[PDB]
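Right, one structure below, let's go through it.
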Amino acid sequence: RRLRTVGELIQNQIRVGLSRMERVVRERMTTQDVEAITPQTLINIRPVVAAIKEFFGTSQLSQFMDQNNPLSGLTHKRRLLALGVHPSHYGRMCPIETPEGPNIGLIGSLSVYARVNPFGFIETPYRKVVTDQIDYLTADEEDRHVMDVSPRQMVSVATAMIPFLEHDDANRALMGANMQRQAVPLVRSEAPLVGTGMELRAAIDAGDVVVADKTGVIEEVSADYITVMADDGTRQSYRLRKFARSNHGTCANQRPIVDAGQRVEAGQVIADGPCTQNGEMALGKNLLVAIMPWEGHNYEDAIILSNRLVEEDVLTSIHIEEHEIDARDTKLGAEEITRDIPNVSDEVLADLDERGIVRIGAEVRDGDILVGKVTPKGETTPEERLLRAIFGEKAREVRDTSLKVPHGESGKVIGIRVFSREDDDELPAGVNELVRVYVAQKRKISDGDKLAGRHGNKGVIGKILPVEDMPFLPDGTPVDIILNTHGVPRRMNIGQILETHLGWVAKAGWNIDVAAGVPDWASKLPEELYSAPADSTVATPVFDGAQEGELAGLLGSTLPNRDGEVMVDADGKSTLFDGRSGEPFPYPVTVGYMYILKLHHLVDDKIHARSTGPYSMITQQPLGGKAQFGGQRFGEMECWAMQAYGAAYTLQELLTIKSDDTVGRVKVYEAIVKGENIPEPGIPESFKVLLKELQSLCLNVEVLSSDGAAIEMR
Amino acid sequence: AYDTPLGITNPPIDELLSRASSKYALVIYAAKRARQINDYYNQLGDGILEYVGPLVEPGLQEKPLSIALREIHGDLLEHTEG
Amino acid sequence: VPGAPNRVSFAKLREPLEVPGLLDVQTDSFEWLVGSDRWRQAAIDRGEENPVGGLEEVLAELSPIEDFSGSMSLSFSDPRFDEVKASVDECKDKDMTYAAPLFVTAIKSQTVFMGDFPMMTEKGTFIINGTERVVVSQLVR
Amino acid sequence: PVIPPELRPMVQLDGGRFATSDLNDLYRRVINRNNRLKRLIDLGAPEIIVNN
Ligand SMILES: CC(=O)O[C@H]1[C@H](C)[C@H](O)[C@H](C)[C@@H](O)[C@@H]([C@H](C)OC(=O)C(C)(C)CC(=O)O)CC/C=C(/C)C(=O)Nc2cc(O)c3c4c(c(C)c(O)c3c2O)O[C@](C)(O/C=C/[C@H](O[C@H]2C[C@@H]3OCO[C@@H]3[C@@H](C)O2)[C@H]1C)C4=O
């Protein structure tokens, strides 16, 4: 295990930059006579500075940091490329968090307690057998192998945060890790009700949480900053990231968790990060679940949600996106960014300021202008000049080039950063002005969004039911989500059911009601676990955590609600009333609280529709992947299905007039507008390009009809 | 049976396939007639050609392709197969 | 943890060794690279008595570069650092890179400048052209 | 034969950068050496240089 560490693999790139620099000091010192030579004048440091500049920019190891949650960035770090299963992989690098894609086996995350030796060897901690001292275990310690340091040695941070990890399959355990690093920060950031002990330790070390450096007392507490008055007398202050756009567009917001009069010890959490609450990772919310299949709306993976989640903004998340536009150094001259647009209504630029940039706090819908800008003209139609001269408008140059909002997105403008030429600032050559606009979106949870839990289960939101019609307990308390059972008797995902019952045990509390001792299931238990109040968090380590016997014992003990009625039996089931018909559901249905997440895949980003749009230059086909109107790809596999049906025209329409006919797609849009018949397709541009490619290869191709020997496309 | 067809599924393809040879002949059957109806509705079509239709009672906003299917269902027109 | 919330643990066992800083995988390497005085505190509970720096080790193994015809004293030693140009917020806002300029301090003896040397933050990340980057670790034989 | 330019385009990219097809450099490779060969023939150069 070489385990090239960042600094060591950085040094290796400096070797090449220095060695190739020394090759020049050998040659260029000979031509010039001596006493005109110094290590300074001859050494050109370009190869040295180019190597480091070429490393971060071009190296595959230098990666764009992935942070939509503190855990994703923490696990992006500690990740390692294995390109160059076994007993040595146990306790050093877990194959458990390898991606589910084709790169499985080449990519893995470092274990929790793994330490790196200076030479690159991975040292596992352990206790010689049970001695209290801890020594570094490795292949050298594999020679004389006799006790491990602790459980979850082979388990990483992402995997160690899955409660009841031992019950789920390695696949579902693997998917659960990837699902956690896909969560998005919610505005509320409610902590998990049931979990392991890693939430606290992983949150503070992620770096996105505010930690106190020295013991003291807070002097001031504000949304902007927090000041701590230390007993030593020194004064420390912490500026809080407020609605900062992350790398992938997730709002990074810090909330102060302390007050002025509080006295904080060193290392304590002063403010919560985006996905943390009270100093521990909160990647989702706690919701009331029902495992009954509900009239096919949760069919096969789909999940049904209560409208309460939309009303109370529990799954709502803020998303921010940056837009940029630049200025002069153009083709036919330098253009200027101005509010004036060539010909538009006064109401269209109403939200634009004196410079022409969208004013902060203003709302923007699809197509609205963000930054107004003009270009140099060609200044070179007759029919347009007549109307211009008639009504008095003039051929003021110009071509309208404005930064509009992309199709299918909306929000409010939080801030604008402008870089002008008047001020001396740093900018690329010729570019006079640079302005970046940041737009934020408050995204309600919507049908189609992808939700998932910690056990690898995932599925889209099938339907959002109004709060009135939902399976609800005799309390009148509706369930938040409704899951389905049919997944179990192939994949079995047992852990998903365990935390569901423990989620209800923790929400309602319990009291074992010991009489004449404690029951036998509490034999291996401590005394503090008994008699807990409602809404109590619970920690179950991966391999040393709870067991089935203690669970049912807690299922038997449930603090009733206000009126004293018990809502859940020892089987974790309850009689739910159909909110539509009113009749109760004939059988008891399992209910509880499960911790679910909101994955980065969202409907607003994944929906696309195009009627007409821009087309590529070389190939006249439409082009997707820009800010607007991406076209869908019709491959040969789809062409095979289209041929299997025997539909000749449908296939011809897609490949000629919908894609590549230069004169076709314009005359169809014309015929559709007039309401006429759609014309017969022409020759696709792809085929005309094919013939020229053959002619350039010195192959004389000729398209011959029945007569008139050869025809030229033109 | 089949209490009542709704929208696209009306008329049934089984009662349509009796009017032509194959399902592919059915496509060209109703497609070219839709070209004739949509022509007539816009106005007289190509050089020295008077186009007729619709033959059946038109719907409220019924499309010309949906009309031609009801026309074939009632044997209101014959075509020369092949 | 002083301000840690109360979370009941079902584990009847005890973990004596707290989890080491999971971010130490990135920090310990870059501190070894630059030869920070904090990594120089590894000689307080010493091992091998010499705290040779990564750049020094690379500069020492190449030093001196001897021309075949006549001897040339190009030996490099004791590289110098300057305080970081700007803060991470300035580098991310102004789109520049977070770096500390490094010039080697070493037959003429004219100290030479090399270039802007990127630096790692407390989160273990690099700002390269205003973008926060992370250098993964590679595993070869 | 020389392929039309629109199929081997050279257009100004975003942010002021330039972009072009490889055919332009591959065609440039040919016409450069074909011309230098004309210079060598007219120069009465030795056959080693000409045949090279
Ligand atoms: C733009 C960029 O930098 O992308 C980076 C990388 C993806 C970003 O860090 C990205 C933010 C990522 O962190 C998050 C992202 C959300 O994840 C995903 O995209 C998906 C959708 C797959 C995950 C998901 O949603 O399911 C989350 C990732 C989580 C996991 C388990 C994961 O994905 N692991 C993962 C995946 C990979 O495929 C590779 C990979 C690779 C190397 C050496 C790796 O170690 C990889 C790796 O560990 O070699 C290849 C051929 O190519 C290398 C291409 C790129 O590297 C650059 C580095 C330089 O930057 C500019 O010049 C260089 C450029 C040419 O290559 C890769 C390394 C390549 O395929």
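Throughout, chain A uses Swiss-Prot numbering, with the displayed residues spanning 367-450, 466-510, 515-531, 570-803, 806-1139 in order.
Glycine too: its Cβ is placed from the backbone N, Cα and C atoms.
Taken straight from Swiss-Prot:
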MUTAGEN   A:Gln429 to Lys or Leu  Rifampicin (Rif) resistant
MUTAGEN   A:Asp432 to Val  Rifampicin (Rif) resistant
MUTAGEN   A:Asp432 to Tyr  Rifampicin (Rif) resistant; RbpA no longer rescues transcription in the presence of Rif. Decreased affinity for Rif, no change in affinity for RbpA
MUTAGEN   A:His442 to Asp, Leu, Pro, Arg or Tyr  Rifampicin (Rif) resistant
A:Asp432 (mutagenesis position) and A:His442 (mutagenesis position), distance between Cα atoms, whole Å:
7
If one looks at the chain holding A:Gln429 (mutagenesis position), which residues at least 6 apart in sequence have a CB under 8 angstroms from its CB?
A:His442
Around the C-beta of A:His442 (mutagenesis position), how many further C-beta atoms are within 10 angstroms, looking at every protein chain?
18
What are the sequence-distant neighbours of A:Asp432 (mutagenesis position), meaning same chain, six or more residues apart, C-beta distance under 8 angstroms?
A:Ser438, A:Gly439, A:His442, A:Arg604, A:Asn670, A:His671
